[PDB]
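Contents: one structure, followed by commentary.
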Amino acid sequence: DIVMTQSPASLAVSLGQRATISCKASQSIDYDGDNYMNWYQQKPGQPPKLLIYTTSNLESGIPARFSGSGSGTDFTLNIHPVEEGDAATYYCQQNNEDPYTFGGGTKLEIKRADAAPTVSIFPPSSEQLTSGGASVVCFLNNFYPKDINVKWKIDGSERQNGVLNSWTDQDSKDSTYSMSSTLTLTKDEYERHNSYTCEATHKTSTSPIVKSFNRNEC
Amino acid sequence: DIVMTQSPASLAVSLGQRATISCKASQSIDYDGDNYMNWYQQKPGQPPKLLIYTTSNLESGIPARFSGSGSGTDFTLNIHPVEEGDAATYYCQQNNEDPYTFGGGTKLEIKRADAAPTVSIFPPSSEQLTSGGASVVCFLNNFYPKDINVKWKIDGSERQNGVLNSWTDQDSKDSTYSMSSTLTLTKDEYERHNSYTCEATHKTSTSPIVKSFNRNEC
Amino acid sequence: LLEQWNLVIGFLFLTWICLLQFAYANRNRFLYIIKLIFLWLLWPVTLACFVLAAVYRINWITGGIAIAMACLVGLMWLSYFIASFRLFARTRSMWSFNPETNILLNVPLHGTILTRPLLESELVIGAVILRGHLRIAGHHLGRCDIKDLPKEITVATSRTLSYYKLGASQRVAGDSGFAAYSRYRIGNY
Amino acid sequence: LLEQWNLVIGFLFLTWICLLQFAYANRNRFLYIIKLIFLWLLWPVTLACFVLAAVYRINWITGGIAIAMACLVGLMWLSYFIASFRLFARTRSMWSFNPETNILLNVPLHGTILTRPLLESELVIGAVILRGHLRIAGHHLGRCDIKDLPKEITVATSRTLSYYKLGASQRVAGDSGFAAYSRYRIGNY
Amino acid sequence: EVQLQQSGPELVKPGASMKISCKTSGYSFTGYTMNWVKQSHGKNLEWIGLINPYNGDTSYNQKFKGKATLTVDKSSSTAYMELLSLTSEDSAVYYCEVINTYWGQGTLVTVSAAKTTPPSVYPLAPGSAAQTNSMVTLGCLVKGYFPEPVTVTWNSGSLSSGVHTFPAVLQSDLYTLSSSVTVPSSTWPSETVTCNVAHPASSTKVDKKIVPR
Amino acid sequence: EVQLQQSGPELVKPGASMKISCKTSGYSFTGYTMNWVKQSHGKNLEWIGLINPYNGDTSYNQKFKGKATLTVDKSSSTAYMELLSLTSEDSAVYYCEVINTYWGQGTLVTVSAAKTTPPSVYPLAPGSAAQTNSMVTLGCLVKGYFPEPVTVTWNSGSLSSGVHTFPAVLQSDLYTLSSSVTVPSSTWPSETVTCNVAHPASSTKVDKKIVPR
Ligand SMILES: [K+]
Ligand SMILES: [K+]
């Protein structure tokens, strides 16, 4: 059993630069003086796509910007120039001894100009309201970087528990993220308060963007 | 031995179209079930560049738009899509029996939007004038097609003898031609007339473009 | 009599000379098996020459060498049987008993895998298509186009299975073509 | 008498077995000479077996076959001499007398052209580079890189000189690589 | 070219076996070896084993010996992996590749004793928006379904630009998912917009037309 | 990569012999066969012969047997073609190729008994043009030179766009050529413009500065 360690855990480079991905095998996989290292690319929702096999040989149809280097124990995947569609997860697999263990994988992130989050607030639907509960939703679209904190405000006080956040993967069209925050609440406490507010504090500016609504306003 | 009847003598296609160049050997050049036909490209002032060998194998570095077909006696060179830099002469050579005879060659003309000739008139230089002779020059730039007739006018009558024309090859930047007409004359007859005129009748319009000057006007 | 044994050896030499001059380049599968059949029986007839010299010896020096050489061929013959049966355990293929190599080449052509002996089992295996007929490492496998090339072939030896991936296939002169089989993983047992 | 000839054939087969088993994959040029030296002397010793049976003509049926069979191996030995001297006239190289084929492969490696026998001489010739060592048609030629591959090799046979062209070179696993030689013209003598 | 079609996701009770079919096309099935790869938790790719479909010999991972059994069906050109004694650690996506180049779409195996629940689909439009710039967002929310996955499209896939399908999140043993599309005011409400939610585990395919309130 | 350098154009008297050198670089000279191709009248490509530099055996065209003799120089890596009894039909361009891909620049052999004449270089500017739009043409005319070829450049090759070097034409056993450049009025006459005419056969290199009259 051979253990593969990939560094870094996550990689963040801008377009047109060189992305260096390492893969340090625990044992030397030199068979007949050659290393059998397979590099895969897996976009979310898709099976892995073979990029490089036998540590240097590029797979047919793969663009000629992925290069595999290193021998012995250290192995390197280099992507240059990095385009918009290279934002995926890259795995290294030793094709030498059973089992053909994969690497930990690194999530390559495209460094794009910072953008302001498009903020939208959705009150709970009437059909869900009559069902016995409620859920107020806040959508952030086309924002960068990924790190951001969204808070919910009830009748003059922020609330932390009962809030669930969902982050989308880096899009392959604009290299920007999206976030969905959901505050769920039983119908017992939904009508006990009026103002529902969603506020976001992002690095794109010093102004925390706020969108709110009222129960009786609808 | 073996002669190649490369047809047509000249080819004129538009940009992005398919250019078909045929080259029929007198006898079958088939050896061991394979025909050995070479296709060369020779831009003016340059040695021939091998495009296709063994009737189908594209040369390294040559664009994939060149394709060779045919077997037995009929052989075809297909260029699709045709770019601006393909305006050259294409030769076919049978690489089967001594001598490796070449084809007649066909110059590929790039059918491009007709344009009006830029006309310029140059009187003979003073340094050449004092030398004992004179030469009046008329330049046509960036005109299409190649067929055009330029005439010189002396004191109310056109003159044919003593006029030499030089045509440039099809340019690899705009697919347009240039022409230089020169009327030479001894100093004995240069001062016996005053008006010197150059007129061009091109297919680009129905108006014959005229540029003239006078000896005493200078 | 040694005269009748002389005629048998003369036909053994004549058989190979025919296989070396008229059927060398030819790679017909029945012909190739006949060549392998001849090379297999080259071990008993090497042992038979030394056993005859050992039993019907001229001198103790001549007979003594023939006793040692018969053991030398006998040890080399059993080394073939040991290596082939170990190869036969992994592959379960009747080509494992070929007397020229202990490595098998498995090419999936026409559906059924076409197992053939392989001499070197290198990192890169050469596939050549000539007039639409594929030959891999000097084994004329049969009709195969560039588009119908096996996308993966395997090479099986003792205690090691080498999987090969098709690389870049280039078509030349129409029916003919070329292919590259670079090894990509090792299935060692 | 007639027992010492048994020992000679025993070592002829023993040398054959060693070349076919121990040094079959090995492509050392001196070893390849020895294999061609042994295959050349396989023609006199095939004739020697039939001449010995023809001289020991105890029964006319066995001796008469050996007389006719010595003519068959005698004629095809002179057929080798006729074919090789015709090849030697065109190529003027000492490899034309190899007893395995009448076709020579000329690879310009390390400056001086490396001439080797070629069994097939087909349209496409495969050049495998392994660990930076070039082997063309099973002939290990020596140190060579993908960038140092010959741009043109020639294949010389009787009444035909086939010039081959480097189609496309693909580098795999670093030092190793692969390229193909597609014939582009024929120098018909 | 070479296409490998796998079976859909199946919610399996713990301790129950499951056979994963990997139907192949575009090539001679017995020709090439069929590998199997497990991707646990969406990131940890693990190699299960390979089976040569010509003869039938297999080569498993040490951890997956006794857990997975690889079988083939030459008549239908379908390679099977029969997982044995499924536990919560087996909640993964299982792929079948050929030469590591051509892969199946993956069989998301959800090993849970949870009760299959039909999804609750709700359209969401900016009712009384009072702001109608030519970029308006409308969404479709899927709440309380099990198990994964579900497919949410818009107008039978006619609209592909400006779509955002957020990843599902678990709550009270129920996954929730949302879809959002931003279209100009020249579209809403002139052209019909309908969100289509398909859950094959529950064998449901609902279509909801969004309407202003 | 593989570069083949030949001798420049020369004027050979009729009924004489000329040796054409094809200096090779970037590869082992004895490696590959050296072909020779004659292009007469600008279009008629004709194959002369090939010589193997390793041993020295040649293979001529039947038309060129007794006309051309191919020799090699392994020490200097230079392949020679020695033409014999040159006539007016030999006024052609001779190329040397290796594998039909790498070619020499071609040696323009001019078989004539004419006397090498120095060129007459004249600048030509629109004196008293009375029309100065920001596209003005100026030229440099080379008249009465022999033999071919000549190289006409502008400001030592600094200007490469908008250049037009018209092909030479023969008259009274003398070739004439012209060069023309169109530059905007923002250039003329602010920046220096000079036409450089080089004829290696006459070993002359003249530079003429154009000036308004
Ligand atoms: K064996
Ligand atoms: K020979």
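Throughout, chain C uses Swiss-Prot numbering, with the displayed residues spanning 16-204 in order.
Recorded method for this deposit: electron microscopy, 3.0 Å.
Here the Cβ of each residue, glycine as well, is placed from N, Cα and C on the backbone.
These come from Swiss-Prot:
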VARIANT   C:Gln19 to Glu  In strain: Omicron/BA.1, Omicron/BA.2, Omicron/BA.2.12.1, Omicron/BA.2.75, Omicron/BA.4, Omicron/BA.5, Omicron/BQ.1.1, Omicron/XBB.1.5, Omicron/EG.5.1
VARIANT   C:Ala63 to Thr  In strain: Omicron/BA.1, Omicron/BA.2, Omicron/BA.2.12.1, Omicron/BA.2.75, Omicron/BA.4, Omicron/BA.5, Omicron/BQ.1.1, Omicron/XBB.1.5, Omicron/EG.5.1
VARIANT   C:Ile82 to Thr  In strain: Eta/B.1.525 and Delta/B.1.617.2
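Taking the features listed in Swiss-Prot, we show where each one sits on the structure.
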residue	record	DSSP class
C:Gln19	variant position	helix
C:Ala63	variant position	helix
C:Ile82	variant position	helix
Self-check item: Between C:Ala63 (variant position) and C:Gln19 (variant position): CA-CA distance (Å)
Solution: 14
Exercise. Can you grab the distance from C:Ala63 (variant position) over to C:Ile82 (variant position)? Cα atoms, rounded to a whole Å.
Key: 11
Quiz item: Which Cβ among the variant positions (C:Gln19, C:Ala63, C:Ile82) has the fewest C-beta neighbours inside 10 Å?
Solution: C:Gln19
